Amino acid sequence: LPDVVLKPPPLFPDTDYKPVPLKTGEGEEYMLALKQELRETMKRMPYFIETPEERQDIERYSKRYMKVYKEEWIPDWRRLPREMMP
Amino acid sequence: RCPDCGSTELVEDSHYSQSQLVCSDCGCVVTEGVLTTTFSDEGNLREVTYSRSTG
Amino acid sequence: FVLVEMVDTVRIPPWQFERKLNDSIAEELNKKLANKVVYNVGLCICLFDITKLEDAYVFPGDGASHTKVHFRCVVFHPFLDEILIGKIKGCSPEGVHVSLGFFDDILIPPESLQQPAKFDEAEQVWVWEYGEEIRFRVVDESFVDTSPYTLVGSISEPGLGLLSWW
Amino acid sequence: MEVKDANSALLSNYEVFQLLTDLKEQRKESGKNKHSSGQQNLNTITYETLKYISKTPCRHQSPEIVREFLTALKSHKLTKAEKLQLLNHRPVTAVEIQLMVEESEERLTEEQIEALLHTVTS
Amino acid sequence: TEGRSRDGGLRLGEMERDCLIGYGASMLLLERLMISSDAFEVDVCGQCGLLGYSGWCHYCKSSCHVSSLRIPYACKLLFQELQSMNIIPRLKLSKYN
Amino acid sequence: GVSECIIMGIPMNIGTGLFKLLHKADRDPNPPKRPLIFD
Amino acid sequence: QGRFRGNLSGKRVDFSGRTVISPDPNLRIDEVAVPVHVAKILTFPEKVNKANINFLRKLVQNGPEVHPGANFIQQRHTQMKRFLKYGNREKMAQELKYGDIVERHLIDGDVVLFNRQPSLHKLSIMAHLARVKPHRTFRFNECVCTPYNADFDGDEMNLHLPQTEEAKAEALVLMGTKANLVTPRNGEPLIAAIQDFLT
Amino acid sequence: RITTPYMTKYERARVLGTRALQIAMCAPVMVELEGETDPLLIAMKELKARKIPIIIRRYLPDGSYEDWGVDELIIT
Amino acid sequence: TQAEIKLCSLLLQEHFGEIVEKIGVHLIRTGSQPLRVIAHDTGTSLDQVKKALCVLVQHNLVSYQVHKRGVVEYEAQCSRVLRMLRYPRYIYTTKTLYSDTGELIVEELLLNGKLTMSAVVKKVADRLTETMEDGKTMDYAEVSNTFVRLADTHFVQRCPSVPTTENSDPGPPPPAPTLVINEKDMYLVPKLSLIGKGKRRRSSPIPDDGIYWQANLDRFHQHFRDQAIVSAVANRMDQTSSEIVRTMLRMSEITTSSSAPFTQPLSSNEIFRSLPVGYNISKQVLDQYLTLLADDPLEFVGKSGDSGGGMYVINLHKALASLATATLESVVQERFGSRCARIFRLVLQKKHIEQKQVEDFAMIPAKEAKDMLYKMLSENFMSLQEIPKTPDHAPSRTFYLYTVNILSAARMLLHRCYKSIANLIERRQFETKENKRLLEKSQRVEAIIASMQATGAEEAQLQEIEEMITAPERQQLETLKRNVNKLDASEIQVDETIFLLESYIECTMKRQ
Ligand SMILES: [Mg+2]
Ligand SMILES: [Zn+2]
Ligand SMILES: [Zn+2]
């Protein structure tokens, strides 16, 4: 007769095997730094569609002093169908 | 017991085919309605004994 | 504070039919959202105005009136930068307990950023000196009905100078 | 139950005080025992917040007063949050806008503070 | 229950409901077959479409879309029985207006 | 359908359940609005 | 015996009755005689309002042992039911407030559904104004037997009592006997004279 | 306004029922009742007096509606 | 593909935005769809749909097709969406193969999808200008040389070309240009005569129009397969043998299609001359190496003929299957254990086997091996045949033969890797979001330095950078960072594993 379970199995059963330590070297750190810098570069690039800011109420002159500016790229419309023009 | 007056004089009396508990002091009902098995169901369900249940 | 565009259906019992509909709507709405925080919205206070008041339906059930109403009411919900001036009603060692004047004793500043003499040693110490103001950090809401709170926010007091009181 | 805008439009504490006084006088003019007995919470919040506001210098303002204050501050190109907080606190002492209030760097200009306090007194 | 030997009330046979429909007494029919036979109160989360309790939704782990609804107890029993068979009934509520 | 309406315990559309009632109360839709000064 | 064919298509209800049928020509064709014993059992929950406060007070004063009385009282605020067999009913009547629920006995003028077990056309079930009588059987005017197809040969006659003002008015207006003189099949009047009246 | 100008029996039944339910909840009365304790008697008294503050909202199948006051409708 | 869709949604939300990822997910889930139904079903405006479609097709993540009545139906490329995860590895392998100029070339191609000669050389020169100082200038000459070298190595290929609308159907324009791909100009680099220098961002007509160039990730995957194969060979037999395999694969890089069961026939005589002079070897030693690699049970290489001395061929499909089996045995060993790995390899060698045979051959007693068999069966790695003695195939009256299939286990393991990467991205994004307050705090403390960094930057504020309350909070930040770092690196490592399994899944599939 299997014993009746008085308290359910834990949300996490502890594991006997541990994860292997990751790779070490100049290549891995270069990988990581490259990926992290890529994160910001793709954030800054115009291909990153910024979400529309909202829930701002009233007007002021200070709006003109905290303006964030960035250039806007354009696609090649001869490769793109004409239907998708803004 | 009576929730308001605290009187423990709760008596069981049969109404027009309704089982309920009413306090004789304040005539306030503390528990009404009862659930009983019907013959159509008692004939289908099967009774179980302690021995066969425990194995 | 801030106005919120609030939309709700209000049920008016028939025994108030003699009164004007708008006034009964306002009274019921005031009774209905008083001292009651709204999840991800803030602490509602009182009704401001009633914008839209459409037809009053009657249902085959209760038999009273139901009117869908668009309106505006004021709530408390800082914008993570607002300056507050509250009173210290208690101070736990892990964090002081400030209360806005007669408003709510639910804003808990964890004492972690004032001048580097930070310790509340449980004999009710306001501050370690070299009617208390507040810069509000964040807001948070939760559903308390986890069993058949919810607006606290973190509060920070940096080196504002505070020449009036050290 | 749905809310369209949690930040539709910020309002000054003067409008809050005005609406609260109007609600108080109407409610005492519309004294009903049943509805008040059902929910005291509206009475408590109204009375407590009204007392809290009246303790502050939030009284003795008018729509003309606050509108002229806003127009005067508009030339000063200050952020609306800080000017609202000023009208919420009435800073007559220079130190509050100097240190207590934010955006002190590059914005006080060490000459606009006097006019700021003058407008506050108004 | 069944009858006099079991202190049971009368039975609205299908024909009686047919006559009631023919008259068009919608509210009378609803009251007779729901209020006077088996009335129950249920909570439905508009997001999940699933039943809830005490104005709470376990499946959605929330209470921001609950609502009250009167129901026949037999209907709720049928819903739960169908749930047991993994045929989950998702109720899509609509405003009365 | 009526069958499920009885099953679902909701009023049927046929008969008295067709039209909606409206309580003729003294009301002023779109009442005058208290203007905000700060905005 | 399953759910679908057993309890979903049709189901049993309470607040009903079944009694032997018997004629009574001294009643209007929209009226039905109800035995007192059934009247003392069937109760209609009346909401205590400004119009009928004194009426409900008197009915409560009568008690359950007298016919124009009540069996239960439900308070507006708390949902405790007060059974009128015990406790001074005069204090209880003086304790009445508007919005309370009083389960008064079936009294004169209450709209009551009246039906026969074999149902063929819609006139098999109607609504009548109930008048209480000291005898034991359901009585009504015989000019109404033709829609019911009853013949006073020991037949049993089902009685239903609505518990809602909306339902009560629906029964009175739609299935009122005066409103269903003609069958919908061909507009021929079903309620008319019968044997010993034509003669 | 193209539907029937007569006030059908279903409309009468539902209006009378809702009015009786309302007055049963201590709703205001406009027909100065003289000792009529039954709500429905007061309801049809109101209907005869044509002083019922209820507006029928007839619905066409498409969704379009039209509103008729009880006084505007012709009772039989 | 539910895990694939989830991971693709996470990646698209991370890299491009929200309205774009909604449309991408809808296309992935629905396949080919016209634009109007896309806008209607997604609940989005027409203009936002246009924006998402253009930013997607510019990077060649989605395409369009023409159908009856000239309708334009858009389709998504879920594999292409997963491909952006391997961008850092592509950058690393380009940086190793060639100078950082080619690294920036491929990086800009990935971040721009397709670029012309002028655009790519201008961008690369500009980005190379800031990497240096002292007034030196980059010229378009070296950038052009590196780009043409990359294209000739087939790492960069031309976009499908816009067909000549004047030559075919002059008149009513089709709704879409209907681009076509031409094999012979995928590497035909046009000349840019003009040479100049990129601006160093002081902040104070087109000779190459119609031709666009994109990273040829097929070349990257072929080179990565080469690297994996030579790494395995070096691990097993000898470094020199792996060098020989790498040399012959390099010989066959351009001569063989990306999808080939076998490589070209290569003889040891030309292998000797093609070998770098650094490896001091003799002809007979080369012959012995090649013969023993042909005798290697891993059967990476094969003779396929005795002409031209020792002529040899490599087994692409066999080598990929061997690599997949090695990865499978490694992961099952790491998660279950050494003895369960022994059982797995034993059943790998013996395709059909009974349970007691496994016990006897692996020398594992009862109640221990059988639990491993039951577990590794329940994890869908293992299959049972249920050979019956009758044809009712029913109760205790049939034999059960253990049989493990490489393909199914590889497929499910690929799904598991997808879900694992989804979990890692979810955890990193959740930890980033819950600490965005400290993120903005650190951003502000570094902005105090960066903004007004040389103009009026007093030293008397350098000591005020730590004055902000992040002094203990940086601790948390550091932990977050390393955790973030760890997660990213771990995810990248797992990505390589996917390239293994998918490669097998790609090579085992012919798509007739
Ligand atoms: Mg008979
Ligand atoms: Zn009591
Ligand atoms: Zn839910």
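Using the numbering of Swiss-Prot, the residues shown for chain I are 2-205, 227-534, in order.
According to its header, the structure was obtained by electron microscopy, 3.9 Å.
Every residue, even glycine, has its Cβ placed from backbone N, Cα and C.
One entry in Swiss-Prot concerns the mutagenesis experiment I:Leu312 to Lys. Its note says: Loss of interaction with POLR3G and POLR3GL. No effect on interaction with POLR3F. Here Swiss-Prot notes a mutagenesis experiment, I:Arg357 to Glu, with the remark: Strongly decreased ssDNA-binding. No effect on interaction with POLR3F, POLR3G, nor with POLR3GL. Here the residue is the original one, but Swiss-Prot notes a mutagenesis experiment at this spot, I:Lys389 to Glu: Strongly decreased ssDNA-binding. No effect on interaction with POLR3F, POLR3G, nor with POLR3GL.
Here the features listed in Swiss-Prot are placed on the structure.
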residue	record	DSSP (3 states)
I:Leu312	mutagenesis position	helix
I:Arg357	mutagenesis position	helix
I:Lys389	mutagenesis position	coil
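Comparing local CB density within 10 A for the mutagenesis positions I:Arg357, I:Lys389, the maximum falls on I:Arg357. Proximity to chain E, taken as a Cβ less than 8 Å from one of its Cβ atoms, holds for none of the mutagenesis positions I:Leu312, I:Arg357, I:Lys389.
Checking the mutagenesis positions I:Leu312, I:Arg357, I:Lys389 against chain F with a Cβ-Cβ cut-off under 8 Å leaves no residue at all.
Annotation for I:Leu312 (mutagenesis position): same-chain Cβ neighbours under 8 Å, separated by at least 6 residues, are I:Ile266, I:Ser290, I:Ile293, I:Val323, I:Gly332, I:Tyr334. In this structure the C-alpha atoms belonging to I:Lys389 (mutagenesis position) and I:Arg357 (mutagenesis position) are separated by 19 Å. Chain A has a C-beta under 8 angstroms from the C-beta of I:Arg357, taken from the mutagenesis positions I:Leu312, I:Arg357, I:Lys389.
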